Protein chains: 4
Amino acid sequence: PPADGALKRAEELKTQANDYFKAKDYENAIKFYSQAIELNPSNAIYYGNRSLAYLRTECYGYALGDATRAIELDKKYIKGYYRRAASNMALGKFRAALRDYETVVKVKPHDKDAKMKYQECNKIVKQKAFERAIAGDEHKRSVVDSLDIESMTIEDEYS
Amino acid sequence: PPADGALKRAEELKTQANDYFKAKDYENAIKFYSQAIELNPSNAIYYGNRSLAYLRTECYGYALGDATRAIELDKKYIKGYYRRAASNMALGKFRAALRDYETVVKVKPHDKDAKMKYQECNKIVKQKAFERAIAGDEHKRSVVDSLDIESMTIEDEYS
Amino acid sequence: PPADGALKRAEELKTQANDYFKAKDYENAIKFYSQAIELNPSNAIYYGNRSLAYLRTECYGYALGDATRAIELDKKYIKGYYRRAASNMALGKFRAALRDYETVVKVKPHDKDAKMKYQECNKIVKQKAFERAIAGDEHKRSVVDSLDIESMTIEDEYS
Amino acid sequence: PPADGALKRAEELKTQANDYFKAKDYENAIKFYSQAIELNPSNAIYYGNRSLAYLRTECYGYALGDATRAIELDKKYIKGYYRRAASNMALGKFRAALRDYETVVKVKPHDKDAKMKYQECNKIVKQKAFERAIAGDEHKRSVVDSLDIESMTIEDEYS
């Protein structure tokens, strides 16, 4: 389950796919990670790989799907968390991504790598709140400048 | 309380101030609404007027203060609500202003005036959420374009 | 391309899938829309259907991918726009969804249906800005209440 | 300008006010900082003090006005920047306040005090973006849970 035969042929197709991947032929790499998945539908690495192949051809919905599956299959396959983080950044969901970089930083406490990624990301989350504030600042200046104070009137009636 | 004498002189100074106001001499209009206030410290109209005099010389903190006082004194002096709305727009607190335009629209249901102001304002509240979204959209496009997918790696280890 | 033979068998598998779909067997419906896609990889309806099958089993990344493909294949297959809108709502990207409901409302101007969907959506976009404002209001009240004004000091030095 | 006489009496009234301030009698402290201001209208400390007296009685618009004036009069009277920061926090304009705490931190680089205030504030700016995100997260969960996927339909027409 699969027979040792589906397991061995799935491992060949995966290699075939890798070749195609390293040679920039994504269409074929995706085609072959898929066959390997048909035969060994529970191998997290295949999904991790195909997810990346999907990130390289800008298919962010597919990559996210493949990334979540990898994590459903092996809760402790780190790259699944990197593939999902990458898919969510591409989809613009930066805080969802930060959640995954955090997870990795927690299990690889001294991996300078994890730290770097999570930093880049927390940064991008803060620059977003930044660009938004400025725009709100820029807009306020324009409203205030356009305020019709001149047409306002003093109470010209007894008091 | 005040003596009929403080009441009558307060009404003269108020007029003196109005003159100065209509003649664009804000420094003096403020000087005289103040004297009228010293003598009749509970007249809402004086505060309403001085608030406006403060909006005309860009003193938004003073105008807001004078506007809140007018409303503390006569809960149903409409202009106090317009002075406070105007002060909060200038201070960039658009939703606080909208709250006041709403109040006026509720008591003057058919005053096309109230409707117009409240419309301008709800609009400015929506344009703000707009400019902010765009900026967030613009920033996302730039993050996604800069995402280092190329340095990501396929699992090059047995699986 | 495909041979009339792949075209006819793809249309059977699609039906097989539909059966499985209407009988709530999503795992099998997905399995069969896929075979139909292997044989007729350019049929937008198959993708539209599989996308929905993906929305029903909560696989929002896959559904979005299948929805974008349907739109790449037939720019004027409306449901593709509904599948993509639905996938983006589920993914929390409400404004991206609104963009698609708008497109449909523009080509089906009198379809009360299009209007209804786009209304639900513009509403959800406005309720989001709402819940966010309140939370910001609630937080401000708490900061202001906690402000240490009492420890502030008057200038106790000559002036 | 003023005559040495207005200068000396203004300094007495200021003291009178301080007494009233330290004895929690704000109404009178405000009354006397005002007289001192009438006689020496250009003394920044009087404004700084009255601003605080205004923060203590919750008159945030007046305090902000008095704080800006103090800064117009003596660009390097630090407390003016603390009074304005305090008025803007109370008014909910946290980032405007942060701007002032930054200014002070820049001229008093080693004043642990400046650092502490600016920290409290940058924190409050970040907790606000926080409470807002959560609310947006909470709302998304509810939309997604309410999404009518069940009424969606597979294409039941030839393809």
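Residue numbering in chain D adheres to Swiss-Prot, whereby the residues present occupy positions 19-177 in order.
The header says X-ray crystallography, 2.5 Å.
Heads up, the Cβ atoms here are built off N, Cα and C, so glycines get one too.
One mutagenesis experiment catalogued in Swiss-Prot, D:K32 to A, is accompanied by this note: Loss of interaction with HSP90AA1. No effect on interaction with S100A1, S100A2 and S100A6. Sequence-distant neighbours of D:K32 (mutagenesis position) (same chain, six or more apart, CB under 8 Å from its CB) are D:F50, D:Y51, D:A54, D:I63, D:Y64, D:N67, listed in sequence order.
What Swiss-Prot says about the mutagenesis result for D:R74 to A is this: Loss of interaction with HSP90AA1. No effect on interaction with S100A1, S100A2 and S100A6. In three-state terms derived from DSSP, D:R74 (mutagenesis position) belongs to a helical segment.
For the mutagenesis result D:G83 to N, the note given in Swiss-Prot is No effect on interaction with HSP90AA1. Non-local contacts of D:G83 (mutagenesis position) by the CB criterion (under 8 A, 6+ apart in sequence, same chain) are absent. In the three-state DSSP assignment, the secondary structure recorded for D:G83 (mutagenesis position) is helix.
D:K93 (mutagenesis position) falls within neither a helix nor a strand when secondary structure is assigned with DSSP, and so counts as coil. Quoting Swiss-Prot on the mutagenesis of D:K93 to E: Decreases interaction with RAC1 and translocation to the membrane in presence of active RAC1.
Per Swiss-Prot, mutagenesis D:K97 to A is noted as: Loss of interaction with HSP90AA1. No effect on interaction with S100A1, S100A2 and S100A6. Loss of interaction with RAF1. For D:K97 (mutagenesis position), the Cβ neighbour count at a 10 Å cut-off comes to 24, with all displayed protein chains included.
Other Cβ atoms within 10 Å of the Cβ of D:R101 (mutagenesis position) number 29 in total over all chains. In the three-state DSSP assignment, the secondary structure recorded for D:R101 (mutagenesis position) is helix. Here the residue is the original one, but Swiss-Prot notes a mutagenesis experiment at this spot, D:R101 to A: Loss of interaction with HSP90AA1. No effect on interaction with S100A1, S100A2 and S100A6.
In this structure, the C-alpha atom of D:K93 (mutagenesis position) lies 13 angstrom from that of D:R101 (mutagenesis position). Cβ crowding, taken as the number of other Cβ atoms within 10 Å, peaks at D:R74 among the mutagenesis positions D:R74, D:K93. Chain B lies within reach of D:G83, taking the mutagenesis positions D:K32, D:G83, D:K93 and requiring a CB-CB distance under 8 A.
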